[PDB]
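Okay, structure first, notes after.
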Amino acid sequence: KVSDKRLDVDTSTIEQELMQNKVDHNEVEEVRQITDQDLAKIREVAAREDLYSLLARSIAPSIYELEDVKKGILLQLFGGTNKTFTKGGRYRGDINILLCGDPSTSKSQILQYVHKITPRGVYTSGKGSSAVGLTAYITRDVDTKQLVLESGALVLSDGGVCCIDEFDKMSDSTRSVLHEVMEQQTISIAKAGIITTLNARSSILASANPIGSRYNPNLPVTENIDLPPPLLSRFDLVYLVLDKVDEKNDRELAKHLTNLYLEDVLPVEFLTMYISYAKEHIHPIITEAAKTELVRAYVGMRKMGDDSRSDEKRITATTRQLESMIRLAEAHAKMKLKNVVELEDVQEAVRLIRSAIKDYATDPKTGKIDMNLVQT
Amino acid sequence: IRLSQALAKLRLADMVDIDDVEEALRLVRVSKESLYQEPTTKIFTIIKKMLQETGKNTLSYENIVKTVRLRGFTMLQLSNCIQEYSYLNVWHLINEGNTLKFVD
């Protein structure tokens, strides 16, 4: 139940299976062994000055793309801190990302690469899924000829990543089931034979196609994506991938691609090992200096566009954005092996949230993007 | 790249050549040549008529297309006109094809 090239399962979800294995004396090993030379290497690299760039660079070493896009995948892999209350009530740290933008980009490869690095996952198309196919169903076993219950797409993705491609092409009936999985990370089934609540602790990675040929900078974002504006606010990060014609970016991309048809970064093994180590041992906790900045940032974000709320030009800010900042600060702290979330983490989180939506080039009155200011 | 690779495989070679890339470029260019199979001044006079009867230097491109179509023309004709007098430095098309601006 291990592989060098894939990540280790989340121990936060299998606590009692570990206890049962010891009571049953089965030596099936779930997590991998770490020698001390390799653990010394871990801190030797974790001390490096350019850790953040190096990690972002080694995520997908064959996708010439902005490092902001890759950093979101890197922080999605680490995940937020899972918190358990002793009076019932669970808070989880799963990150949800949307990749909107023109076609003819490398969004598709990101989803495939993330499918193949995460231990548990399922790949779904837009107009190829049903509610029954995502939740559960009853089937006839050709061996015993009786009726048994079988798991669905989202329940099989418990403690992993689920990749939904062409999210905008999906029916309102099928989009209905995702609300509960994005709110409470559960599913409630009341069908003939089963009345129970299931655990779906999964990360959502979705890509959407813009209306018409290309993204139109002259229109607002709410008019370019066929998705209700209220649904757009449930995602932690929204990535606008825009295409601009610029001669030195094109030159670099062409050389990059042609170099692959001939005959520093961290190899796959070391990357996965580092991520598993961090996800396994350390646990970050927030401080007051971070709380001040979090509250200030949320108030500042809400105060913006207070007048531009009746008209759906920009995406209105809600409490889920506050929770997104919390989650991203905790993930950035987990990277670099700290147990303390300082002010740098919150500043980086807010920087990333604004940079994803391209808020450094948007006119807050009309909702339009100046492409002369969108630099590669 | 794929087309050049296909042509190389047809010669039974190991290296890819430049005459192979030229053949792929000629195919990609030839694919769309029926659209250019057949006015500049007459469309120019019409556009300058509707700039007057307005006042400013900006002019919506969607209205230009609609008005020119009702007169009776082809969309190739309009494209040839915009580019030609864009090189004579009379106007430029800005905002990704949304507005037309006359330089002074």
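So for chain A, numbering is Swiss-Prot's, and the shown residues are 468-730, 740-852, in order.
Per deposition record, electron microscopy, 2.8 Å.
Even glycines carry a Cβ here, placed using N, Cα and C.
These come from Swiss-Prot:
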- A:518-725: domain 'MCM' (DOMAIN)
- A:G568, A:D569, A:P570, A:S571, A:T572, A:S573, A:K574, A:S575: ATP binding site (BINDING)
- A:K574 to A: Loss of MCM2-7 complex helicase activity (MUTAGEN)
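Between A:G568 (ATP binding site) and A:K574 (mutagenesis position), the C-alpha separation comes to 9 Å. Taking all protein chains in view, 13 other C-beta atoms sit within 10 angstroms of the C-beta of A:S575 (ATP binding site). Secondary structure at A:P570 (ATP binding site), as computed by DSSP, is coil. Under a cutoff of 8 A between CB atoms, and with a sequence separation of 6+ in the same chain, the neighbours of A:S573 (ATP binding site) are A:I530, A:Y531, A:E532. Highlighted in sequence order, A:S674, A:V708 have their Cβ within 8 Å of the centre of the Cβ atoms of A:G568, A:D569, A:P570, A:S571, A:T572, A:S573, A:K574, A:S575, the residues recorded for ATP, and are not part of that set. Figure note: comparing Cβ neighbours within 10 Å for the binding-site residues A:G568, A:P570, the maximum is reached by A:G568. A:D569 (ATP binding site) is surrounded by 15 other CB atoms, counting those within 10 A of its CB over all protein chains shown. Each of the binding-site residues A:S571, A:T572 was scored by how many other Cβ atoms lie within 10 Å of its Cβ, and the smallest score goes to A:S571.
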